[PDB]
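What follows is a single structure, written as structure tokens, with notes after it.
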Amino acid sequence: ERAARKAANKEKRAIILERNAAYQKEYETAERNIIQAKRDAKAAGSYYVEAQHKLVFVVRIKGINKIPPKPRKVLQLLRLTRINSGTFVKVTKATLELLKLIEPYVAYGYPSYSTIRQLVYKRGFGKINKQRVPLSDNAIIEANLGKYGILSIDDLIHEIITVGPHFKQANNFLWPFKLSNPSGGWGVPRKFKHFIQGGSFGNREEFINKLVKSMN
Amino acid sequence: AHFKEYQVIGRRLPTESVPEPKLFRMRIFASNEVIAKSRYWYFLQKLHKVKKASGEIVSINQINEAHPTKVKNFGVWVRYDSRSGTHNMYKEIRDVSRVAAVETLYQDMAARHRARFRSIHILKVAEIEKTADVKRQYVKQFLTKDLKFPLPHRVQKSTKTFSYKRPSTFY
Amino acid sequence: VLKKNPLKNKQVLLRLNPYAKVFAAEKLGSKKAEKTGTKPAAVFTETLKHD
Amino acid sequence: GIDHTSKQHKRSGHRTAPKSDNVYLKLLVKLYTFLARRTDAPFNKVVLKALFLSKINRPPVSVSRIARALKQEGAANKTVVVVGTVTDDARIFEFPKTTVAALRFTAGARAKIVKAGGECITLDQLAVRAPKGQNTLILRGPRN
Amino acid sequence: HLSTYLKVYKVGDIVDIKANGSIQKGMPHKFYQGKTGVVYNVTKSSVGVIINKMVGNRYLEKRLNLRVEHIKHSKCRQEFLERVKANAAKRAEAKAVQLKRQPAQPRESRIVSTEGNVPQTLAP
RNA sequence: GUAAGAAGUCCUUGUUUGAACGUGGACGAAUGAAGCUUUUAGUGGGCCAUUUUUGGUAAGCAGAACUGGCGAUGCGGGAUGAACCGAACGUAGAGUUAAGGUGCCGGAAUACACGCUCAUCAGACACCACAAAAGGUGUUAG
RNA sequence: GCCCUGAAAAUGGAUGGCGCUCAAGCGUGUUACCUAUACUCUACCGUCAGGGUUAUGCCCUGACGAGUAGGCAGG
């Protein structure tokens, strides 16, 4: 009976390793092909534009006092209930209007696979009816989101970054990330201006990786 | 911060009726691509009828100086909508790069006029190839033959609190 | 009872993501790229440098 | 701070135990807590919820109401159940030979049932007869 | 406008109330203007219309009679019915998908050419 | 204001040239997470701030409409302060920060860089908020 | 742009004080640093919820903790 348990474990483990190798191949060939497309446009004298980002990561920057009701409600909706809490969101028009509303109180941007992996590994906590369960094992994900074929934490990272059919379900399973304040600091002396005016909030589009890597 | 020069191009978004629109280009001085693109749209809204939602950027690129060790005499056009209708300024800066010229220009404007980044507009930075096109006297000062000058007051930075020497500022 | 973190503790890292072993063997992050020589266009370098 | 949304530290109500001090009733709820926890039958959870109720919310149920329930189709031989109290009724003259289980019977109601032929039973005996509530018919009295 | 009389209105249809000034008879309902209600019964001279009017914080139901001159067919459900029929067709094709709606997505990668359109540099 | 579906769509013929009911067959934007009574405390024309708008004149200002806060509220900063900035509280430890700051008082660079300024009581947050409209052979850049 | 004047009385007096003049002042930029009952991690107390178990108890898990008038509960 224990041999049967170990056999099932070994089967699922081999499945995980082939899936993860496939995902690595996918990511490397995708980025390499984008690079070669840019180079081909340059050689032909044409210009190549990359696809607009579809995922963004958002971090709360302002406390709870003296927040107006509409951004307060929007932050409730996006589960940014406290300072430095954070979530992934899929960007469409409907979400861009929300981000426009909550720009003064959040810093958001376009995240990297490295920071997504680091977040989901170090601060990755899941919801099992409730409760913010730490992940700690691929079984906890294969139970809940095996309905959607996500048998592993890396499969979950893939469904997140490659925004998939079940991004909503995976992200809602993911508890809002609890982050610290950055170790190097925020840089700027005053936070509550835009990123452009020597502040911190608003969209910065690539340095959110640096910021969340300092904060995590 | 320490500025950089960025090439930017904008496409304003195609339609039926109008495929392949006219690709307006600009040169920007800025710390990073975000600020560069914001400034691009800021100038493009003034020049033409475009919008960040109504348009798109094609190719952000960097421009490095072709000879960043050759010393040069730059002439800069500047304007700033103050206090009257807008009025222009010509300044001359002896430096190695357009980036350094623009940085020291912004600092000099902030010092001598209390005029700010938000207030300032860069029209054209241009190297002056030939001498005798240099107009300003403070740049003419430094083009003379076999120029020499001393530094008569030397004051030495001291790492300690106390000294046993009655120090000297010589050269 | 205690949360142990991957990115340290290779044992709990390998509990998850068993691809990490061959990842570190082939090293797959110091990986070299196939070389090419696709030169750019005269129009490109022109419109970059000026006018 | 957290900026709460759900009025933290809610009590949920729902009467986890009875206000009574009857030790026998406490034996009954101690039994039905085990049954409702281990059986998976819903009948036992219903009975356990009903045991916590008050006198105002446990109205009496009449012999005539029981006879109405037994006049239903395919429901004559079911073991009828009233968690509360069962009263007599001199308005009905003919009564079935049914089985019935309840906490408290009145003397006249017990006599009527025994006379018709049936038996009067307690909830623990109902448990050792029909744990999951198989072939049972629960009744409740008019609240208002 | 005679086309406001060759207009069948069956029980179930949805109509907006927009009363025109040109007919003094049956000018209804000062604030029932640009408000939509389905028709419950019809007589001559007449059409029924029901509206959910809110008082306090509950929607009560007000039924009413109106002349045909003021009411108008609603184009409220045009895209709804079009999408339902297209969904039936797409479900048939699947049986042989994302028939659901989706907001505006981020535009994908592409290539911009320079054949006669060289980029035009300029300044303030 | 209304709508964004299984209380919805599509085949099946008895009752005013046809309508309604009825018979049976095939199948939907995003994000986030209950309802019903019963009953009674205290408060029920008080103070501050922002922005919308009507009327305003020596100047101020008076009326209404939201919103936020104090009242009930401690903590860090502003030398001190009910309503300013940050941030809301269980008891402890380690780390990182906010706002504000780093000559000494006072924990932290008498740090780096570019300029300007000498005031016979300079200045050390401003506000074409007041003195107010200018004057000056003081200085710098246009 | 900075500087002087651009009127204001009357106990002795305050950029908070000392005092500061290529500043310890004005403007701007680049870093490092100090630091809260705030954020992160851990333990402990209590409450709440969810589970398990022949015992208004025992065990597991998690999220939370401001407070006047005033209300409820345990002592």
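Residue numbering for chain C follows Swiss-Prot, covering 312-362 in order.
Here the Cβ of each residue, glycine as well, is placed from N, Cα and C on the backbone.
Quoted from Swiss-Prot for the published mutagenesis C:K314 to A: Significantly diminished nuclear localization; when associated with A-315 and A-319. Long-range Cβ neighbours of C:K314 (mutagenesis position) (same chain, at least 6 residues apart, Cβ-Cβ under 8 Å): none.
In this chain, none of the residues that are 6 or more apart from C:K319 (mutagenesis position) has a CB less than 8 Å from its CB. In the three-state DSSP scheme, C:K319 (mutagenesis position) is classed as coil. The mutagenesis experiment C:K319 to A is recorded by Swiss-Prot, whose note states: Significantly diminished nuclear localization; when associated with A-314 and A-315.
Within the same chain, residues at least six positions away from C:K332 (mutagenesis position) with a Cβ under 8 Å of its Cβ are C:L325. The note that Swiss-Prot attaches to the published mutagenesis C:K332 to E is: Leads to an inefficient release from ACL4 with a delayed assembly into the 60S subunit; when associated with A-334.
For C:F334 (mutagenesis position), the same-chain residues 6+ apart in sequence whose C-beta sits under 8 angstroms from its C-beta are C:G340. C:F334 to A appears in Swiss-Prot as a published mutagenesis result, with the remark: Leads to an inefficient release from ACL4 with a delayed assembly into the 60S subunit; when associated with e-332.
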For C:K332 (mutagenesis position), the three-state DSSP class is helix
